[PDB]
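Asker: Handing you a structure now.
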Number of protein chains: 2
Amino acid sequence: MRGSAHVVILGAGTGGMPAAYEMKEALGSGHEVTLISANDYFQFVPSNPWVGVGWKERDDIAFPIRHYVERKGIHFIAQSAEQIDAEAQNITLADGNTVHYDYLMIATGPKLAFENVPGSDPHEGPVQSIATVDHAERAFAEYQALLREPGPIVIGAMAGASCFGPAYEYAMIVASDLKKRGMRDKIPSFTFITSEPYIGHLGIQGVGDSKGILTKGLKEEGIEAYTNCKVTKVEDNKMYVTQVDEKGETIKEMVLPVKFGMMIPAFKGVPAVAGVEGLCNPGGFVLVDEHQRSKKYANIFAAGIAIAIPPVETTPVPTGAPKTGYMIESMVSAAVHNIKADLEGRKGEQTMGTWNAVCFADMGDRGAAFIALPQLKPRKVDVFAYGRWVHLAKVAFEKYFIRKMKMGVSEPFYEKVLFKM
Amino acid sequence: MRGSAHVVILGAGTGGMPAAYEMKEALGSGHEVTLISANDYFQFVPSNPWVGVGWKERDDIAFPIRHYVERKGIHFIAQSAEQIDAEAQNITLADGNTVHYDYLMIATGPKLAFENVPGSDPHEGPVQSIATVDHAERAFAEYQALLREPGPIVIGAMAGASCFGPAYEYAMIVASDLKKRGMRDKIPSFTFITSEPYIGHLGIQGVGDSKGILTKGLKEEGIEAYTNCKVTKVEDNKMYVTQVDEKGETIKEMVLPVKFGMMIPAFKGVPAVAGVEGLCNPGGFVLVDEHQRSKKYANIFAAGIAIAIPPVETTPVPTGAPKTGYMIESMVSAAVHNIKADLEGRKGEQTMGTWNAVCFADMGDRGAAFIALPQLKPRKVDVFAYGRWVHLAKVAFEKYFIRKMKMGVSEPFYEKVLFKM
Ligand SMILES: Cc1cc2nc3c(=O)[nH]c(=O)nc-3n(C[C@H](O)[C@H](O)[C@H](O)COP(=O)(O)OP(=O)(O)OC[C@H]3O[C@@H](n4cnc5c(N)ncnc54)[C@H](O)[C@@H]3O)c2cc1C
Ligand SMILES: Cc1cc2nc3c(=O)[nH]c(=O)nc-3n(C[C@H](O)[C@H](O)[C@H](O)COP(=O)(O)OP(=O)(O)OC[C@H]3O[C@@H](n4cnc5c(N)ncnc54)[C@H](O)[C@@H]3O)c2cc1C
Ligand SMILES: CCCCCCCCCCCCO[C@@H]1O[C@H](CO)[C@@H](O[C@H]2O[C@H](CO)[C@@H](O)[C@H](O)[C@H]2O)[C@H](O)[C@H]1O
Ligand SMILES: CCCCCCCCCCCCO[C@@H]1O[C@H](CO)[C@@H](O[C@H]2O[C@H](CO)[C@@H](O)[C@H](O)[C@H]2O)[C@H](O)[C@H]1O
Ligand SMILES: CCCCCCCCCCC1=C(C)C(=O)C(OC)=C(OC)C1=O
Ligand SMILES: CCCCCCCCCCC1=C(C)C(=O)C(OC)=C(OC)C1=O
Ligand SMILES: [S]
Ligand SMILES: [S]
Ligand SMILES: [S]
Ligand SMILES: [S]
Ligand SMILES: [S]
Ligand SMILES: [S]
Ligand SMILES: [S]
Ligand SMILES: [S]
């Protein structure tokens, strides 16, 4: 309402949860902050690969949202948005109720585009997913069925994927768990299929010695690896793969039987968001300016995987650059600051800052991590690390983030940097 | 004087220069700030290895101090301190004049302890030094004499050394320059001798894959490498080396002819500082608390290589941990803050923060760098990087630091971190 703006945050994930707390803290008691999300619980996404191999349980990485945001004055609606009318500024929920907003912050993350590859939906065949805790529990169930009846394994990343780290991670811990169960030698073949132009490209043209280190890691585990691949269909428990060369010409086709599989799908924008006229690019990603404001609607902002970021490279098989946690939080922080500014007359000048990608993968006793910025080479920081300490950092960060999501965030978030001061 | 404290900074190096500017900025017009140093010019130390192989000239890395600090209100005395009387609070200069102080900040850096190894002084034999621009110009002159009359090369680090990075760097660029001159095949032998327990220990128990990467680098260049070595004497152009095992027992002795050599010496405290009764440990390093205040004299502070830092490890051949640029600046910043606090009644609570080591080495087209913290394992950050980007960062940092040393420093120094914002 006038003088008491209603700010709605769509999606309670890595960007949306923090955004709700920060929005409420920034606006105070004079404004209404409503968080709307498809699930009633928060999940810590980077832990999903561990759930998928049974090293972690749902209860370790997820928790009910309601009580935590409500005690901060935030209204919570555990309902999926089905439709967004940007003119009337109304959101239609799954149950048919309508929520009005004065400002909308879209943090809806990715639609997992299984439809790009017929048969690839986790519910339609042997190719599973670890993108969400629901999918990862199902992936683990299929992993156990593999343990009962050993057969070929295929893990990797589809054409259009932008999130390659977790595929390597999942391949490695699957291999590790198989060894730990004395079951590794029962596996007929273990294949890694990726749309990357080379191993360890990671959608960012490589970082540090990612290529050499990931190549050697897969070889150490007896995992045969194919790059420049796109999967055309999954059918009769077989994966039809087409491999191209630098100029997109087919250099071979393959048919791989799959008893147990996991391919990271391409990400698109979720339907309620993509469905908003003039809001998104053809992928369903929100077109925003440097202030996280939609280029079409001045009272719509976006952060997280939901926003569109221009490519800088074009690979033989389509691939995308990842949108990772630290950059997401900078997007959120910026959106909250600029919305508050709007409420108080000013144009917020805050931006996301420099593009960066940061990723941590835990293999059990040791981890791998990278940091790359900015997007294009030569970079200011281009590092790849491996060791027990990376594992310890992942464990520590997970504990911290989950606690923050329960206790609330003021907050210039990453002051997890005073481990210096 | 009372109500107008006189603050003296001893030594105009990596810590002392910034300290003088920051002290003056922090105290203002009501207090006198005097900078006293042995040389009338500032030099950028990390560039010395390049001078030593002729890739850089003195004029690229050094400049006259006087006009730059004087225009900030800082008094400059280009004279070495010979004696410090901590009771009377008087400093005796080389020319016999005496300077009184109310507060003294010691930033005198290392005494290069050539006396530990008879014959090892650059002026007494073939073993040269790249620790200072004076030494590096002499090292380069000897390098040219090697070019005229090829003979064996020995590069490395003495027992008690704490600064290993530059030895590896110097070995690598010497090898590289020899190749570029079509002179590499004329060299009878190229040996690397270190007190480290293994290649790439770096006095910090290794960082990232420093061991594997430095080992392979030396092998690539046809440099034969010996660890756990101490040099007992240099005599008749021969280096007498003793190699021990884990328990300090001699496993062999060697006599290496040397036409051209460069060994990083052990560092001690400079004589004027070490000579102050009760100020220093037996190495001549100032004993300070976490606030950079001498444990004996409350109006004496210290920062940089001059302070004592307890060992965390004890190697078969004595070695030390390095004290590098970012930690030095945090020491300086702390000392300045706590001295100002003292002037205004309070006890400054500011500390150096977490121990860390950061180092950059430029090989020409590509560089190697590391970051390690804290000192003891398992670390929070333990990274080793290599690439063209490391080279670009070194080049950039040198330009920045030198410019800052001319323009002055307010200043919470490392905001060379807003390459993010
Ligand atoms: C397996 C995996 C591992 C990852 N590892 C890392 C890592 O190590 N480091 C790192 O920095 N990043 C990592 N990422 C990338 C990225 O940080 C995460 O994907 C992150 O969760 C993205 O945050 P988000 O807020 O944009 O989307 P999400 O966290 O997915 O949140 C989106 C939210 O919106 C909700 N939603 C969607 N549609 C609707 C709708 N119509 N109505 C209401 N709610 C809706 C969803 O339920 C969800 O709650 C990982 C990604 C995955 C998939
Ligand atoms: C070859 C080399 C490479 C290095 N590379 C790196 C690097 O890559 N990264 C990094 O972070 N660190 C590096 N270091 C380590 C460290 O950062 C430097 O040694 C740094 O210069 C130390 O700063 P300081 O202020 O303690 O001493 P210094 O910079 O040596 O300054 C001491 C000053 O005190 C003066 N002085 C000494 N005695 C007296 C006296 N009696 N009276 C008056 N003045 C006196 C000296 O002339 C000098 O000006 C390098 C060291 C060396 C030697
Ligand atoms: C985070 C995003 C990236 C993708 C996710 C993770 C992918 C899986 C990683 C597989 C790597 C396994 O392979 C491992 O690599 C490193 C090489 O750097 C080796 O380790 C080597 O360097 C490390 C330091 O970095 C040293 O501590 C170690 O002593 C040395 O041997 C290991 O001996 C090898 O076993
Ligand atoms: C900064 C303090 C440390 C000491 C100072 C410097 C010591 C000298 C460094 C010698 C290293 C030379 O050896 C070099 O190492 C790296 C391995 O990581 C290799 O490079 C490898 O990893 C890098 C990334 O980190 C990739 O960009 C590269 O494509 C890959 O081949 C090079 O092919 C090899 O030539
Ligand atoms: C340029 C700054 C990078 C941040 C590095 C320090 C600590 C944070 C690690 C990165 C990270 C972030 C930011 C993060 O938000 C996240 O969760 C989605 C992770 O997964 C575990 C991460 O690993
Ligand atoms: C933990 C923070 C580390 C700082 C990294 C970012 C940029 C600075 C590089 C380190 C460095 C410092 C601090 C530094 O003071 C210095 O000069 C003595 C260098 O030599 C070139 C350095 O390489
Ligand atoms: S997935
Ligand atoms: S990702
Ligand atoms: S990734
Ligand atoms: S990631
Ligand atoms: S040296
Ligand atoms: S050093
Ligand atoms: S070093
Ligand atoms: S260094």
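Going from the start of the chain as shown, residues are counted 1 onward.
Heads up, header says this was done by X-ray crystallography, 2.2 Å.
Quick reminder: no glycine exception, Cβ is built from N, Cα and C everywhere.
Got these off Swiss-Prot a minute ago, pasting:
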- B:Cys163: active site, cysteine persulfide intermediate (ACT_SITE)
- B:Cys359: active site, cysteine persulfide intermediate (ACT_SITE)
- B:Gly11, B:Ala12, B:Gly13, B:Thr14, B:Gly15, B:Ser37, B:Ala38, B:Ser80, B:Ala81, B:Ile305, B:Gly325, B:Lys394: FAD binding site (BINDING)
- B:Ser129 to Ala (Swiss-Prot position 126): No effect on FAD reduction. Strongly reduced activity with decylubiquinone (MUTAGEN)
- B:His135 to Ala (Swiss-Prot position 132): No effect on FAD reduction. Reduced activity with decylubiquinone (MUTAGEN)
- B:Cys163 to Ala (Swiss-Prot position 160): Strongly reduces FAD reduction. Abolishes activity with decylubiquinone (MUTAGEN)
- B:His201 to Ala (Swiss-Prot position 198): No effect on FAD reduction. Reduced activity with decylubiquinone (MUTAGEN)
- B:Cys359 to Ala (Swiss-Prot position 356): Complete loss of enzyme activity. Abolishes enzyme FAD reduction. Abolishes activity with decylubiquinone (MUTAGEN)
Asker: Just to be sure I understand the contacts, which mutagenesis positions have a Cβ under 6 angstroms from any atom of ligand 2? Candidates are B:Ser129, B:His135, B:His201.
Answerer: none
Asker: If you measure every Cα to Cα pair among B:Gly11, B:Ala12, B:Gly13, B:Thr14, B:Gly15, B:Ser37, B:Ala38, B:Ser80, B:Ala81, B:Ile305, B:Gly325, B:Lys394, the residues listed for FAD, what is the largest value in Å?
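Answerer: Per the listed residues, the maximum Cα distance equals 33 Å.
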Asker: Mind running the recorded positions B:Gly11, B:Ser129, B:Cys359 against ligand 14 and keeping the ones whose CB falls under 6 Å of it?
Answerer: B:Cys359
Asker: Can you give me the same-chain residues 6 or more apart in sequence from B:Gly325 (FAD binding site) with a CB-CB distance under 8 Å?
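Answerer: Expected: B:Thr14, B:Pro46, B:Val358.
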Asker: Work out the three-state DSSP category of B:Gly15 (FAD binding site).
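Answerer: The residue in question, B:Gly15 (FAD binding site), is coil (DSSP, three-state).
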Asker: 10 Å Cβ neighbour count around B:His201 (mutagenesis position)?
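Answerer: Taking all protein chains shown, B:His201 (mutagenesis position) has 22 Cβ neighbours within 10 Å.
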Asker: May I ask for the distance between B:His201 (mutagenesis position) and B:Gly13 (FAD binding site), taken between their Cα atoms and rounded to an integer number of Å?
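Answerer: With the alpha carbons as reference points, the distance is 27 Å.
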Asker: When a 10 Å sphere is centred on the Cβ of B:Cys163 (mutagenesis position), how many other Cβ atoms does it contain?
Answerer: 23
Asker: Under 8 Å between C-beta atoms and at least six apart in sequence, can you list the same-chain neighbours of B:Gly11 (FAD binding site), or say none if there are none?
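Answerer: Sequence-distant Cβ neighbours: B:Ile36, B:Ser37, B:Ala38, B:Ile106, B:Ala107, B:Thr108, B:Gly109, B:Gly304, B:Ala306.
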Asker: I'm trying to understand the geometry here, so how far is the Cα atom of B:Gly15 (FAD binding site) from the Cα atom of B:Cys359 (mutagenesis position), in Å to the nearest whole number?
Answerer: 16
Asker: Measuring Cα to Cα, how many Å separate B:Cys359 (mutagenesis position) from B:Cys163 (mutagenesis position)?
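Answerer: With distance taken Cα to Cα, B:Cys163 (mutagenesis position) is 10 Å from B:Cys359 (mutagenesis position).
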Asker: Hey, does DSSP put B:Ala38 (FAD binding site) in a helix, a strand, or just coil?
Answerer: coil
Asker: Got a sec? Which of B:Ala38, B:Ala81, B:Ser129, B:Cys359, the recorded positions, have CB under 6 Å of any ligand 13 atom?
Answerer: B:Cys359
